[PDB]
Every structure is written in C-alpha cells, then in structure tokens.
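What follows is one structure encoded as structure tokens, with my remarks underneath.
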Amino acid sequence: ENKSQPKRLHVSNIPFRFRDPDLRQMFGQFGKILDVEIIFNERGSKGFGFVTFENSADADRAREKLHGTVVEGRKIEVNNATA
C-alpha cells in the first residue's frame, strides 16, 4: 500500500464513557488525526468508533501498539476499518 495515504481504524470495545477527546488523546500520540468518530444509539455509546490518521504509517503503528490493550477493564480491538 501507499503509506502516505490516510487510514481509518475501527476501534472497538472501548469504555462506554469515552468521547471524541478520549480517542483523540489515546491515538494522537501516534501522529496527526484527521477525524474521530464514536458511534451512539439512543441508549448512548455503542462502545466503538473510528479514528482516521493523516498517514497509514502512523495508523499502522497505533494499531500495532494499541490492539488488544486493556484500558479501564476492557481489551480494546483496533483493526483497519471496512464497509
């Protein structure tokens, strides 16, 4: 792949309390973020979201470091997003 291109990660099993700044803080360490999205329904957070990096190399590092990491009692999963 072309590592300069942006890349969206799917981040799941995140604490229900998380909001935008919480993901931004956790993933921001790895590089510039273009977008952050947490998904909700009428019962509140669904406990997953998307983080989009300006480049794929940064995204790949974030995924390698954060996938499977336990945060506030939850093993989070970080995967490349799909349709």
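We're sticking with Swiss-Prot numbering for chain A, so the shown stretch reads 111-193, in order.
In case you wondered, yes, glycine gets a Cβ from its N, Cα and C as well.
Swiss-Prot has this to say about the protein:
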DOMAIN    117-193  domain 'RRM'
MUTAGEN   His120 to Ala  Reduces RNA-binding affinity 160-fold
MUTAGEN   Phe126 to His or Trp  Reduces RNA-binding affinity 15-fold
MUTAGEN   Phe126 to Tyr  No effect on RNA-binding
MUTAGEN   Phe126 to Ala, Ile or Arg  Reduces RNA-binding affinity 1500-fold
MUTAGEN   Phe158 to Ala  Reduces RNA-binding affinity 700-fold
MUTAGEN   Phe160 to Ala  Reduces RNA-binding affinity 30'000-fold
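Distribution of Swiss-Prot features across the structure.
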{"residue": "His120", "record": "mutagenesis position", "DSSP (3 states)": "strand"}
{"residue": "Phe126", "record": "mutagenesis position", "DSSP (3 states)": "coil"}
{"residue": "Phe158", "record": "mutagenesis position", "DSSP (3 states)": "strand"}
Inset, instruction - Determine, using Cα-Cα distances only, which of these mutagenesis positions is closest to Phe126 (mutagenesis position): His120, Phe158, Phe160. - result: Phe158
Inset, instruction - Could you round the CA separation between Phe158 (mutagenesis position) and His120 (mutagenesis position) to a whole angstrom and send it over? - result: 7
Inset, instruction - Count, for each of the mutagenesis positions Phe126, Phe158, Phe160, the other C-beta atoms lying within 10 angstroms of its own C-beta, and report the residue with the smallest count. - result: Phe126
Inset, instruction - Looking only at C-alpha atoms, tell me how far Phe160 (mutagenesis position) is from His120 (mutagenesis position), rounded to the nearest Å. - result: 5
Inset, instruction - For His120 (mutagenesis position), just count the other CB atoms lying within 10 A of its CB, please. - result: 15
